[PDB]
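Colleague: Have a look at the structure that comes next, please.
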Amino acid sequence: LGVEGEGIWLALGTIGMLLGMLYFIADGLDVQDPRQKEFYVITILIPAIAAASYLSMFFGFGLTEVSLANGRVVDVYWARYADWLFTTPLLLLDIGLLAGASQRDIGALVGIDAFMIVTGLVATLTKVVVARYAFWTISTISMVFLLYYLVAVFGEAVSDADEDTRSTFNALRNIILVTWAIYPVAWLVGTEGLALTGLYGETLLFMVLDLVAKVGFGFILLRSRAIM
Amino acid sequence: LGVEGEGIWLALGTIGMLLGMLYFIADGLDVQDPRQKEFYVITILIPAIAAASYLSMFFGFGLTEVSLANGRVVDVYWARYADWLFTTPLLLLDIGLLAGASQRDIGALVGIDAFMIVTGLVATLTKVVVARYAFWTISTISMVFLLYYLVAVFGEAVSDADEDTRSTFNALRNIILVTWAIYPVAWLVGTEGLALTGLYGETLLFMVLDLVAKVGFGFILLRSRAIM
Amino acid sequence: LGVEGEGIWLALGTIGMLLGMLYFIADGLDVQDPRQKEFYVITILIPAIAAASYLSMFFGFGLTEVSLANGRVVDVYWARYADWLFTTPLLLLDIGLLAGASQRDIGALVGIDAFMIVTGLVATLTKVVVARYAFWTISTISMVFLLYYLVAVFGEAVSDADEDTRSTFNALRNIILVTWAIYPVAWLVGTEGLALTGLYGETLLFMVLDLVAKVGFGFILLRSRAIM
Ligand SMILES: CCCCCCCC/C=C\CCCCCCCC(=O)OC[C@@H](O)CO
Ligand SMILES: CCCCCCCC/C=C\CCCCCCCC(=O)OC[C@@H](O)CO
Ligand SMILES: CCCCCCCC/C=C\CCCCCCCC(=O)OC[C@@H](O)CO
Ligand SMILES: CCCCCCCC/C=C\CCCCCCCC(=O)OC[C@@H](O)CO
Ligand SMILES: CCCCCCCC/C=C\CCCCCCCC(=O)OC[C@@H](O)CO
Ligand SMILES: CCCCCCCC/C=C\CCCCCCCC(=O)OC[C@@H](O)CO
Ligand SMILES: CCCCCCCC/C=C\CCCCCCCC(=O)OC[C@@H](O)CO
Ligand SMILES: CCCCCCCC/C=C\CCCCCCCC(=O)OC[C@H](O)CO
Ligand SMILES: CCCCCCCC/C=C\CCCCCCCC(=O)OC[C@H](O)CO
Ligand SMILES: CCCCCCCC/C=C\CCCCCCCC(=O)OC[C@H](O)CO
Ligand SMILES: *C/C=C(C)/C=C/C=C(C)/C=C/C1=C(C)CCCC1(C)C
Ligand SMILES: *C/C=C(C)/C=C/C=C(C)/C=C/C1=C(C)CCCC1(C)C
Ligand SMILES: *C/C=C(C)/C=C/C=C(C)/C=C/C1=C(C)CCCC1(C)C
């Protein structure tokens, strides 16, 4: 149920993540090759983690209240950030391995990703209004950098690969660009920021984004000839 | 000492870990070879972390009350999980390096292990009784998988090694299989779950399990010809 | 602001870290080589993390009160530890990469570093006074070992390198030795320990130490011929 009806999206999110996970598992049963197997392992682990995170939220674990200096009280699902701290580096690993990026480049993006998620958690938890928006601005700046780097650095890495790999990379890159860019906007319009929509709407929006970014992304990756 | 006499097991456990650590250190003083030396470092770090966790719990810092949604109050040593989050992947690294497993395979197992421990911690901290059991179930399923994968995947990797190595692997594998499998049982029968035993018994059980899984395991590993 | 005027050192620390970060970014713009580039990425990420930590503290989010069994109430800037938990391994990685230390050796020091930071956080947060000093002692022991291993192990790794690299390594090593050894002394003399100085003096001291250990260190590294 949740605080303001948002439990329905928490439940549907749990289910959607679980089904993606099982589909991926079903799909990888015959995989023998180590590189290919690796893509399965990372891509199954992603919605496992998101499914468990969603379920914990559905049950109200991982839900806090933050009282701002405003007097405003904000209903903060902080378990999302726990989810994000691990699933976003894994997503970056997934596409970096696809791109054939070096270990040092993947590590650089993982470092900037972690920075983005943690500064976003500070934005979400801080009581001081100006600090909320300062950290949201820090985190978004880091996001813009991360995305530019994904395009330029992973794009360069993938440029000497075969056409199947370049086309799959471009698809996955565009999923990241479009869906990841919406998260900070969603934070800003939802209850953590300007409150233009309430918790129910914000929770719906993240559920859709997460599902696209994990199960949609995973679907496109795992069905590609590029990983075989 | 402690809430209901259980501090004695916290103290013995501290001392035990510390003793195992010191012995391990004393044992590796003349080791020059980097691979052999790596086994020492990992196997010394494990009881260090566990000794420090045990000491924190003995002094009460590793201990919190969790009030359930039915009114039951549960006395929770959450420091265990802090310990487990790091020591279980290090133990898996140890035996994986023994087995000659690939980087990919150790990483996969470590991902599943981390998943297991974190969903365990959720099981332990959540206020809703059905959630407690749901997460204990998710974590136990992950464990069964981890243990299956340890046997099939690390066993396959070690199958091409020399006889001493396979023998030491089999001994260490069986220590993991038997001792790790008892932990979900301990949780279920202890105060976190069905409360068949109290805090004193439950603490004794985890002390014995941890000592076997860390110092017993470490002893068997570091004395083998396989690592020299 | 802050508890007792110490926000001025939080503000100057923020600004100091940010300006170091910016300098380093501006300094790395033309870098083509992957190894040189990696040194820039690490050394930019360090003061970015420290600037975000300092700003969070400046706004009051990286601060909590702790009531000791003493009755004494300590104003704890816990976000320092979050910072240190990531920045001290990255510093070790930086110098390790400079030393040409093996992956094993770097991982071993990062292990012991993490142990040192975590046990220091336990020291800072525990209410039982004897426990606070016991953990401070454990953490300091780990630090002395870490510093020794830095000198012996990383010094041996760098002993076959060219003169510029050896000379840069010795400068950076000496920065670590003097500055890092002072942190436990600040904790001891500051409000967490003997309270010989109040929060304002202690905050000032950590600001100075952090700026030398991150921006001073970074400056010396990134201007060296060794990394080119
Ligand atoms: C309602 C939340 C449910 C969350 C998931 C619970 C069940 C899963 C529990 C643990 C799994 C964690 C991730 C485990 C990831 C396993 C990946 C694997 O080994 O697959 C190999 C492929 O080739 C197979 O096709
Ligand atoms: C939620 C955070 C969980 C962190 C778990 C602790 C992480 C640190 C402890 C162990 C990490 C080891 C697993 C990381 C993967 C190590 C694989 C490896 O070392 O391969 C060696 C040779 O086979 C090839 O050169
Ligand atoms: C309330 C949140 C509940 C969910 C928390 C999730 C905790 C994190 C779980 C899993 C983290 C997995 C980290 C481990 C990820 C391993 C990635 C891997 O397979 O690397 C392969 C390389 O070594 C070789 O190419
Ligand atoms: C005011 C609080 C502090 C806010 C700092 C926010 C900084 C966010 C921007 C980036 C995140 C830091 C991680 C940045 C790590 C990558 C930097 C890089 O690749 O530089 C290229 C080199 O060649 C140098 O030119
Ligand atoms: C009270 C709780 C205290 C918890 C403190 C946790 C500190 C330990 C954290 C991480 C330890 C793992 C880091 C060190 C893990 C070993 C690194 C290594 O040897 O890797 C490469 C090789 O495998 C290549 O063959
Ligand atoms: C509750 C948290 C307890 C502490 C866990 C944190 C442990 C440290 C976490 C992140 C450290 C990242 C810094 C960088 C870690 C570098 C890992 C490494 O061994 O690389 C060596 C190779 O590059 C050599 O060629
Ligand atoms: C009142 C307490 C004050 C703080 C006490 C602890 C502060 C740290 C003290 C000393 C830090 C450095 C000690 C360890 C660093 C020296 C190790 C060394 O010299 O090795 C040389 C060999 O490798 C040559 O081949
Ligand atoms: C408020 C506190 C916020 C704290 C948030 C901390 C987030 C970052 C932590 C660890 C990232 C470590 C990532 C490892 C960095 C390696 C970078 C690298 O190897 O780059 C090579 C370069 O790209 C090519 O030459
Ligand atoms: C009572 C609580 C005690 C808690 C712990 C007390 C302090 C332990 C010191 C460092 C932590 C462990 C770090 C170990 C790092 C590896 C050390 C090593 O390299 O040992 C080599 C071995 O002898 C083969 O040569
Ligand atoms: C109440 C219950 C609480 C939880 C109890 C959990 C017990 C799990 C222990 C062992 C099963 C998993 C490990 C063994 C499963 C695989 C055995 C096997 O046949 O592996 C053969 C291998 O594939 C040949 O190469
Ligand atoms: C599977 C989950 C995904 C891919 C989530 C990605 C999340 C982000 C890109 C988060 C972005 C944020 C900002 C850049 C500003 C601060 C608010 C955040 C954390 C929502
Ligand atoms: C050194 C510590 C060791 C080897 C501890 C291992 C711990 C586990 C195998 C924990 C298992 C659990 C379950 C599978 C269900 C949920 C409760 C746990 C975390 C106790
Ligand atoms: C950039 C930040 C740096 C380099 C911080 C270093 C911090 C330490 C060396 C910490 C030392 C501590 C002890 C050894 C005893 C416990 C108190 C600590 C955590 C301050």
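Here Swiss-Prot sets the residue numbers for chain C, with the shown residues being 11-238 in order.
Even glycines carry a Cβ here, placed using N, Cα and C.
Pulled the feature table from Swiss-Prot, pasting it below:
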- C:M126 to A: Large spectral blue shift, but no effect on pumping activity; when associated with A-149 and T-223 (MUTAGEN)
- C:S149 to A: Large spectral blue shift, but no effect on pumping activity; when associated with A-126 and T-223 (MUTAGEN)
- C:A223 to T: Large spectral blue shift, but no effect on pumping activity; when associated with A-126 and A-149 (MUTAGEN)
Colleague: Using the alpha carbons only, what distance in Å do you get between C:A223 (mutagenesis position) and C:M126 (mutagenesis position) once rounded?
Modeller: 17
Colleague: Measure the Cβ-based neighbour count of C:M126 (mutagenesis position), defined as the other Cβ atoms within 10 Å of its Cβ.
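Modeller: So the Cβ neighbour count for C:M126 (mutagenesis position) comes to 24.
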Colleague: So if I draw a 10 Å sphere around the Cβ of C:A223 (mutagenesis position), how many other Cβ atoms end up inside it?
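Modeller: Looking across every protein chain shown, the total is 23.
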Colleague: How far is it from C:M126 (mutagenesis position) to C:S149 (mutagenesis position), counting Cα to Cα, in Å?
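Modeller: C:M126 (mutagenesis position) to C:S149 (mutagenesis position), Cα-Cα distance: 5 Å.
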Colleague: When you measure from the Cβ of C:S149 (mutagenesis position), how many other Cβ atoms are you left with inside 10 Å?
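Modeller: If we count other Cβ atoms within 10 Å of C:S149 (mutagenesis position), we arrive at 23.
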